[PDB]
Structures are given as C-alpha cells and as structure tokens.
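Colleague: Handing you this structure, nothing more for now.
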Amino acid sequence: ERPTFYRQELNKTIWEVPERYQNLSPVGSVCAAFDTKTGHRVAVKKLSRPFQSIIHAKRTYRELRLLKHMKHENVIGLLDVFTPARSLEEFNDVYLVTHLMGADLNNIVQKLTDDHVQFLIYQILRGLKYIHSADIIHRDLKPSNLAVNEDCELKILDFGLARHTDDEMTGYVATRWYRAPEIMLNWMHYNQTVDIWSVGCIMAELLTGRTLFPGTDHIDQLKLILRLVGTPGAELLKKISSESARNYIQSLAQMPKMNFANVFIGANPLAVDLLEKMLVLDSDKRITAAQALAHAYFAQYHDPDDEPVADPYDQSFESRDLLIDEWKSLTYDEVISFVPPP
Ligand SMILES: OCc1ccc(-n2cnc3ccccc32)cc1
Ligand SMILES: [Cl-]
Ligand SMILES: [Cl-]
Ligand SMILES: [Cl-]
Ligand SMILES: [Cl-]
Ligand SMILES: [Cl-]
Ligand SMILES: [Cl-]
Ligand SMILES: [Mg+2]
C-alpha cells in the first residue's frame, strides 16, 4: 500500500514525503530527518531537475542503479527511494534516503596513531575490493568523500558519475590533488587502478598531516608526482596514446624514483612498503585492493572470511541511446521495485 504523504516548504523548496519521515531540517537539496520506521537519523535528498535533458535523465538513472546495488558495511547504501507521483504520467520528482553522515575524513584529520591509519586505510580497501569486484570505478576518492564516525568507522560515498567539469579541476584545488596522472592528463583509457593511486595519496596525508601532491595546476602537479616516483621509461611511454603528451614527457629531464623512507621519515616500515606498491606510475603494475588487504601492514585487521565481494552489476545501459522519456520510464520502474534492507 502507498504511504500517506505530507507537504511543506523548506528554504524555498516544496518537499512532499511519507509520514514516517519527521522533523526535517536543511543540511539536489538535502534535509536531515528522523525515520520513525527504523529509528535512525537519515539524510533525505530531493533531486534537482532530474529529467531536464537526455544527459541529466541518464545520470539520474545511473545514480539510482548504483545506489540500489551497493550493499556493504564500508560503502554508502540506500535505505529508501520514493516519489509522490501516483502514475508514470505525473512522475517528476525523485527522493533518496540514506543514513545521516556527520564528519568526513577532513573533520577527523586530531593526532592519528599508526593504529588509526591502519584501521582507516583497511576499511577503504575493504570497500574498494567490493566496488571493484562489480567492475565499478569510483574515480573521485578524496577525504571529503569518506565519512567517519566517533568509533573510526568509515564509509565511501559520492561515486564519480562522470560529473566533474573543467573549471572544477583548474588551479590550486583539492578536487585534482588525489587524481591519478593518466586520468588527470588524459594519457590513456583508464581502469580501476586509478582508485589505488588515490588511496596512496590519502594514506600519505594521514601519515604526514600534509597533502602529498598539492599542485598549483595540472603541470605543477605532474612535476611534483614525477619528482617522487621518477620519470617514465620506454615501456610506459609506449602506452600513452597521445603523441602530443608523449612529446611533452620526453621534454623533461630524467629523474630517478626517490627513497620513500627519506620522504616519510619515521613511518612504520610496513606502511612505507605499501605506499611504494600503490604509488607506481605505470597503472598496470600497481597493487590491487584484494592484494593490499593481505599486506602485512593490516595483519591485525585482515580477515579473509569477512571481506565480501559484490553481486554482478549489469552496466549495459551505459552504451544505450534512449529518449528522455525512455530514461524516465526506466527510472520510474526502479523506484517502484525498490525493496528495503532487513
Ligand atoms: O546522492 C546520494 C547521497 C549522497 C550523500 C548523502 N548524505 C548523507 N548524509 C549527508 C549529510 C549531508 C549532506 C549529504 C549527505 C545522501 C545521499
Ligand atoms: Cl509513512
Ligand atoms: Cl512526482
Ligand atoms: Cl560485474
Ligand atoms: Cl577532499
Ligand atoms: Cl635528462
Ligand atoms: Cl545488475
Ligand atoms: Mg563529495
């Protein structure tokens, strides 16, 4: 049976939601609320103009499909999705409900012990093993996209939905400091290995308290990266598809890889070893999430019987060309078929 909905205007917005959600307060637009069915405090997000163009309609479908699939302790999941519409013909608004997140990793990064770093990076890799097993690439791992609570428990959120723009990646900005070099400069078709580069940048910052590669622009950032890991050899150069980018790289004086024990002074030698295996220029040769979970740095948390993988995830829609109203009808079907978690 359809729940009873009620309406209210919150900061120049009309919100129409089921009675179970109470005490809404602004925090798409997002409100915090109390969910009387589950007892949790929740975030309710009303999508802005979800079907205004073909690109926007497909992006709405993409986000709903991804959030419906993610069922893992270290990844954001969907508690509910609803529309006040009674039929496809009046369908216009989409609302998403998740657990309410408080601090991100920035709000926590306090004095962190090596034990804190072990536990935080372990949880990121445990969630990434799950995400990657479904052939999903996050693409935007950075401290503001990692929620952390008082007990140091962590969830990954804000998957890259192919959103970030040119102006957003320009200059002295944290939105670019965690990106792998091959995707920052469009060197090649990238894959899930780009996320492991991001984890290395995050781990380094937890150990030192400082951004690893705070470039003032794309080129300054590339120079910081190559000073640490060395300039590429002929093997990697072959894999860069742009003749232009290859010529630029060969314009630079050659540099050897630095000694990471003299960069991360005083760190656990096992942490230094893991960083050397994540921060490898050739993406083919980086450690994977599944391999990293078995590294000795995580010996006190690793449990191979409690590091689950995902159900298969069908992304064939990504190569499909549809009209606005066909993307809209697919989205409607996914809203009405939602089954809540236990
Ligand atoms: O777009 C999906 C989605 C992403 C993030 C969240 N979210 C959870 N807790 C929050 C607190 C503040 C702002 C957003 C929040 C909800 C939904
Ligand atoms: Cl209700
Ligand atoms: Cl509606
Ligand atoms: Cl898959
Ligand atoms: Cl950030
Ligand atoms: Cl040289
Ligand atoms: Cl699927
Ligand atoms: Mg974010």
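All residue numbers given for chain A refer to Swiss-Prot; the residues shown span 4-30, 36-117, 120-352 in order.
We read in the header that X-ray crystallography, 1.7 Å was used to get this structure.
For all residues, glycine too, the Cβ spot is worked out from N, Cα and C.
For reference, Swiss-Prot lists these features for the protein:
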type	residues	note
ACT_SITE	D168	active site, proton acceptor
MUTAGEN	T180 to A	Phosphorylation blocked
MUTAGEN	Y182 to F	Phosphorylation blocked
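On this model, are these features tucked inside or out on the surface, and what's nearby?
Modeller: A 10 Å cutoff on Cβ-Cβ distances gives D168 (active site, proton acceptor) a total of 16 other Cβ atoms nearby, all chains included. The secondary structure of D168 (active site, proton acceptor), as reduced to three states from DSSP, is coil rather than helix or strand.
Here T180 (mutagenesis position) comes close to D227: these same-chain residues lie at least six apart in sequence, with C-beta atoms under 8 angstroms from its C-beta.
DSSP gives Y182 (mutagenesis position) a coil state; it is part of no helix or strand. Around the Cβ of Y182 (mutagenesis position), a 10 Å sphere holds 12 further Cβ atoms from the protein chains shown.
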Colleague: Please report the distance from the Cα of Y182 (mutagenesis position) to the Cα of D168 (active site, proton acceptor), rounded to the nearest angstrom.
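Modeller: That comes out at 21 Å between the alpha carbons.
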Colleague: How many Å lie between the CA of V117 and the CA of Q120, given 2 residues are missing there?
Modeller: 6
Colleague: Need one number: the Cα separation in whole Å between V30 and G36 across the 5 missing residues.
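Modeller: Taking the Cα atoms on either side of the gap gives 11 Å.
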Colleague: Within the set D168, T180, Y182, which recorded positions show a CB-to-ligand 8 distance under 6 A?
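Modeller: If the test is a Cβ under 6 Å from any atom of ligand 8, the answer is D168.
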